[PDB]
Structure formats: C-alpha cells, structure tokens
Amino acid sequence: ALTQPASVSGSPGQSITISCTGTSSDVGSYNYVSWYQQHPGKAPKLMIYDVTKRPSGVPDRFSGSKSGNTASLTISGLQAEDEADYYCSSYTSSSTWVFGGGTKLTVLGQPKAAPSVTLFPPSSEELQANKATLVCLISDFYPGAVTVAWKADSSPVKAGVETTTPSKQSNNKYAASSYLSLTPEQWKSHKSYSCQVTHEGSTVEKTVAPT
Amino acid sequence: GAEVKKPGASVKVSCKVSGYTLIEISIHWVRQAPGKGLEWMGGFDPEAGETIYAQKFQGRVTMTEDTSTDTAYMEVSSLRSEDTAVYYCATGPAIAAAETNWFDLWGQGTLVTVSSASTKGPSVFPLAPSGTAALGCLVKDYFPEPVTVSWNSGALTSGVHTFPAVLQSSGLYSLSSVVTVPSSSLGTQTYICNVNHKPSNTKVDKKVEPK
Amino acid sequence: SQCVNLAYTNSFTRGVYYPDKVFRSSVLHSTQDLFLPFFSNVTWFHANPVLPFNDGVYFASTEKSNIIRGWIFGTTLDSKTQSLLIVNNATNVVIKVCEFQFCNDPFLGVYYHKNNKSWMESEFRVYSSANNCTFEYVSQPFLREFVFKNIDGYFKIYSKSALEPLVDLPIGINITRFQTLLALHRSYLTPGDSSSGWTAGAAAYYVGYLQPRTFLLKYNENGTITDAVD
C-alpha cells in the first residue's frame, strides 16, 4: 500500500498538495505514478499519469511530481468542483499496481466545526435479550473526516466495532455513527467503555459505565 | 447489470470496449467496496506480455477476453461478503517499447453484492436520555434498506437526527434516530418513535422514557 | 465492416523498360510499343485519388518509410467485378484477384498485437468483402519506379534508366482505374488517444501515362543504354 494523508482542506484560490509515500518497490523505481479523482457516486477520473503528464481535458492547475519514494499532486487555484477523493497509484516491481488509501479533499465553505459526540449505554431491554450494543453518534463536524476508537477501561478495542462513513447533513456539516457489539458479561465486567472521535487532530471522548 | 450473490457462489462481470480493439490494449480490473478505497485486482503488463494478478487474488480471479465481440470478462469465485464492491474495467497501453504505463477506467462499473441475509424486520430499543437532552431509538438488525423513522406521528420534527445505517458483519443493517429536546420536558412530554420497514411490512411504535 | 472514412506537375526522361520483348540484342532496335513520352506532364500527388489507368501508368516514389505498400487495379472496384490487389509485406509480396468490396478510402491498417509482441497489418480497412478469388501470387517483395501495363489478359510489371521486367501475370481481367495503397498505423499510448487517428509520414507519388510511340533502343551487351523519340 501507498500512504496518503486521510484528509486535506483549503480555501478557494489557494494551493494544496497531497503526498503519496511509497517504497523502493514502486515510486522509487518507476515513473508510473497515476492520480485519480473521484466525486461521490462517480467512477474515478485519471488526472495525472507517468508522474507528471495530464490527459487531454485536465486543467493545468493539476500537476504531479516525484522525489525519492514520495509522489505529490498539487492543485493551484482551488475550485469548488475540486472537492473530491484523490487516490495515487504506482507500478510495482512485481508487475502489479497498488493504490493509496485515498485523500479526502475539502474546499472550505464554512468555519471548521468540532464533532458533537453522544454515547448511549446498552438498554435494559436489550440486555435481557442476551445482547449489548453501545451507540456512539457523531454530528456537526466540518470538514467531513473523523476517526473512531473504542476503549474498554484503558485498553483499545477493535473487535465488534462498526463505523459508518460520514454523510452530509442538511446544514452542510457531517455526521457519522459507530457501534460496539458486546456480550452482557463483557459489559458488566469492565468499569467503563469509551468512544473517542478524532477530528482536525483533536479528540472528543465520551464514556459510559455499567454502574 | 448489478449482481446479487449468496456467499460461496461466483460472478462473471463483462465490459464491452469500443474504439481500439482488445488485442491492442491492456485491460485492468479495479474494485471499490462501498465507502472504502480503490483496490487493484489485476491487469495486463506490457513488458510481461500477459496478465498479472495481485497475490491476494491469484487462484480466485480469472480474466479472459473475447476478441470476436471485443468484450473483457473477469470471474471471481468463492466470493465472500468482502467482495461486495463496484467493479471497474480499465484500459491501458500494451506496447512495452514506449515508456508509458497507466490504466484509464472505462465505464461506470458494475455493482456486485454478496450477502446471505434475507428479509427481516427490525427490533427496536429505546436510547434513554441521561440544558437539553438527547434521546432516541436503536433500530437494530433489519434487511434490506430502507427504514423510516418519525417521532410523535410526525408532530415532532425539530431536533430530529436520523443517522445513516451501518452494515454489520451479519449482513443486516442498524441505525439510530435521535431527538434533542429540553431537559425540563423529560418528565412531562411523551416521546414515541415510529419505525416503518416497508420491505418486511413491519411497523413499530415505542415510547422512549427516562431511565 | 471495418472501413474508416478518412495538383503539381513535373517532367523527366525516364520510363523506359525492355520493349515487351525478352530477345537479346546488341545494336539499335526500333519498336512500336506503349511508352512514356520523354518530357511529358507527370502529376505529383500528395497523400489520395482513384486515378484512371488508360493504356499504362508510370509510377515512382522516393518515400523513405514502408508506407506505400502497393496498388489496387480494376474497373468498378466493387463486388460486381474482379479487381487486382498488390500488397508488400516486409517479407513477401502478395498479388490476388477477387471481387473486392473495397472501402471508400482503403488503407492497410497497422496495429499492435499484444499477444505476439508485434505490429501486424490488416487487409480489413482495404476491403469489407472478398469472394471469387481466381489468382494468388506470393514471392519476395518489390528511388523506386514502376511501369504497369495490362495487355492480352496479362498484367505486366517493370521496376527499378531501363526498368527491368519484374513479373507479368495471367490476370485476364479488365483494368481501367487504379488507386495507391497506403499503410496507416494506430497505437493506444495516451489516455486521450482516438481510435480513428490513423496516421503515417507524408507520402507522395509520381503518376504518368503511357502512349503508343515508336522508340529506338540501343543495346551493347545486355541492358538498354540509350533511347530516342521524336
């Protein structure tokens, strides 16, 4: 896999760069780096190929470069239509292609907002069904990129976690939800469970206890 | 067209390429799971003269071509729920003497859903509240989309946030619907969420009530 | 089908071939044959038109690449009548007579074959149909100047003054018009390439017409050395 930043934002007219850190097996040894643009619900569009070249139709505001094992896409004069997901891609010494994780690109249209986080413990009705669900609801954050981590007491939890992709609200901010599936014995055994949301490098945590 | 498949079956996606013929073009296949990023499955390497597969897919994916009809095929076998994705064919150069390598997606892809779930109505649990307060309903384990949630038979609309559903590992969906209300009204105003699941003809009314 | 939908004048004292005779001689010999006038109006073409054949043609071209591959000869150039088709590979010449449903703008399409590492030519794009084939000739391929004449059912060819006889062919068909056969290529090398963008270097050819004129041919030991007309 190639490494891209999860998200990047900028104001209209400004410049931004998205980096694509590979290894000697792909970006370091070949000039075959492609960049793809994806608007919601539409097929990725080739923006850059062979590190620097643009297909006919792509504006010159998009440019590519490579240094060492790191490829970069730079967009000058941000337009509202440039807000999309960007993926880099590189040829590999195994004669295969690999993709980066994707970079969400937001063209800022309102002040950045921190997410509101509400955590619901398992209801008594659900516990009597031999099931336990923790509901973490995340709302009103901009730009629309977050990460969720659960903690049982102080230890990370990954098993039993389901998180949704962010979705635009009516007020143009974003919302998401995360669910932790526990057994009633696991739930009552610990002193607390926590939902941690990370947005713009800052973290908002909520905690619930069986007692 | 879209394909629905039980786990363990196989699917064969088609791609009809006009313009240049298949013999003078490299064919690639990429897929993208709903909400996730792009994954390269395999493609024709110009320098190798044949099709190379990502090691994750060797033995379970087979690509073939019908030079008569100019249709590219790819067949995935023993498919599991992680194979739910949109499958894109892509066209790239085949001449190894030139020093360009890339793939350009062809059409808008075909969706392929793998699920063992069948029509099931939701079980509804109250999310009891703890200046204002959040309360709601947990609409749990239903299939397929969509469910509709309203409060107080439509009388209550302000402060209502119905979150998009999560697709859990079991192949079922769950969502939450939260209303933000004054904390003073918690003992006086009645809050009922109305759940309607047309695909299973299920309707649930449940009063959400302080713990 | 596969068909795709895609002057200056000069003069010089060439266009002399052995006088339709293969007799050896060492002196001057007169001849009444079909010859090219010495200072005649030759047409300088850039490429591509269907040209009349008349009684013969002088053809010459200095084209550097392998773009001009041959010619098509016939009358209607349709499926209604038989036509002649000469094609030059890098390794072979191929001469066939069939009822060719020729394309409006014929060309020998060159394309890349990914499963053979090689470029190949397609005789599609030249004709959409080819039935009733009565003649097929295959041998080594043919400034490059040619003389073509079609007399007594035979199609005679001289190449390289003093154009040596190349070959003559029991075609037995009527020939009134002809067209030069060009090789065009296409490659998918940029994400915006167009499949319709067939291209090649600039190609140009000289065309003259043969006339019934008495000549005088000077032989020394083998080749014709000098020549004369008035």
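Since chain C takes its numbers from Swiss-Prot, the residues it shows come out as 13-18, 27-67, 81-175, 189-206, 221-290.
How was it done? The header gives X-ray crystallography, 2.8 Å.
In case you wondered, yes, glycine gets a Cβ from its N, Cα and C as well.
Annotated in Swiss-Prot:
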{"type": "VARIANT", "residues": "C:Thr95 to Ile", "note": "In strain: Iota/B.1.526, Mu/B.1.621, B.1.1.318, Omicron/BA.1"}
{"type": "VARIANT", "residues": "C:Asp138 to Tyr", "note": "In strain: Gamma/P.1"}
{"type": "VARIANT", "residues": "C:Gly142 to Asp", "note": "In strain: Kappa/B.1.617.1, Omicron/BA.2, Omicron/BA.2.12.1, Omicron/BA.2.75, Omicron/BA.4, Omicron/BA.5, Omicron/BQ.1.1, Omicron/XBB.1.5, Omicron/EG.5.1"}
{"type": "VARIANT", "residues": "C:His146 to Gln", "note": "In strain: Omicron/XBB.1.5, Omicron/EG.5.1"}
{"type": "VARIANT", "residues": "C:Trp152 to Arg", "note": "In strain: Omicron/BA.2.75"}
{"type": "MUTAGEN", "residues": "C:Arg190 to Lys", "note": "Partial loss of biliverdin affinity"}
{"type": "MUTAGEN", "residues": "C:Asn234 to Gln", "note": "Increased resistance to neutralizing antibodies"}
{"type": "VARIANT", "residues": "C:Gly252 to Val", "note": "In strain: Omicron/XBB.1.5, Omicron/EG.5.1"}
{"type": "VARIANT", "residues": "C:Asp253 to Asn", "note": "In strain: Lambda/C.37"}
{"type": "VARIANT", "residues": "C:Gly257 to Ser", "note": "In strain: Omicron/BA.2.75"}
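Shown here: features listed in Swiss-Prot, placed on the structure.
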residue: C:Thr95; record: variant position; Cβ contacts under 8 Å, 6 or more apart: C:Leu189, C:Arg190, C:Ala264
residue: C:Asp138; record: variant position; Cβ contacts under 8 Å, 6 or more apart: C:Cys15, C:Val16, C:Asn17, C:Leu18, C:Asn81
residue: C:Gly142; record: variant position; Cβ contacts under 8 Å, 6 or more apart: C:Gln14, C:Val16, C:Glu154, C:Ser155, C:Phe157, C:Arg158, C:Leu244, C:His245, C:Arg246, C:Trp258
residue: C:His146; record: variant position; Cβ contacts under 8 Å, 6 or more apart: C:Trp152, C:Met153
residue: C:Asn234; record: mutagenesis position; Cβ contacts under 8 Å, 6 or more apart: C:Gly107, C:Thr108, C:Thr114
residue: C:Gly252; record: variant position; Cβ contacts under 8 Å, 6 or more apart: none
residue: C:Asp253; record: variant position; Cβ contacts under 8 Å, 6 or more apart: C:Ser247
residue: C:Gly257; record: variant position; Cβ contacts under 8 Å, 6 or more apart: C:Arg246
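Using a CB-CB cutoff of under 8 Å against chain A, the recorded positions that qualify from C:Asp138, C:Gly142, C:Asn234, C:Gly252 are C:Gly252. A 10 Å cutoff on Cβ-Cβ distances gives C:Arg190 (mutagenesis position) a total of 13 other Cβ atoms nearby, all chains included.
Between C:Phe175 and C:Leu189, the deposited structure omits 13 residues, and the straight-line distance between their CA atoms comes to 12 Å. In the three-state DSSP scheme, C:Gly257 (variant position) falls into the coil class. Among the recorded positions C:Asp138, C:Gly142, C:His146, C:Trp152, C:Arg190, C:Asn234, the ones with a Cβ under 8 Å from a Cβ of chain B are C:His146. With 14 residues not built between them, C:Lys206 and C:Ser221 have C-alpha atoms separated by a whole-number distance of 8 Å. Cα atoms of C:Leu18 and C:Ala27 lie 19 Å apart, with 8 unmodelled residues in the deposited structure between them.
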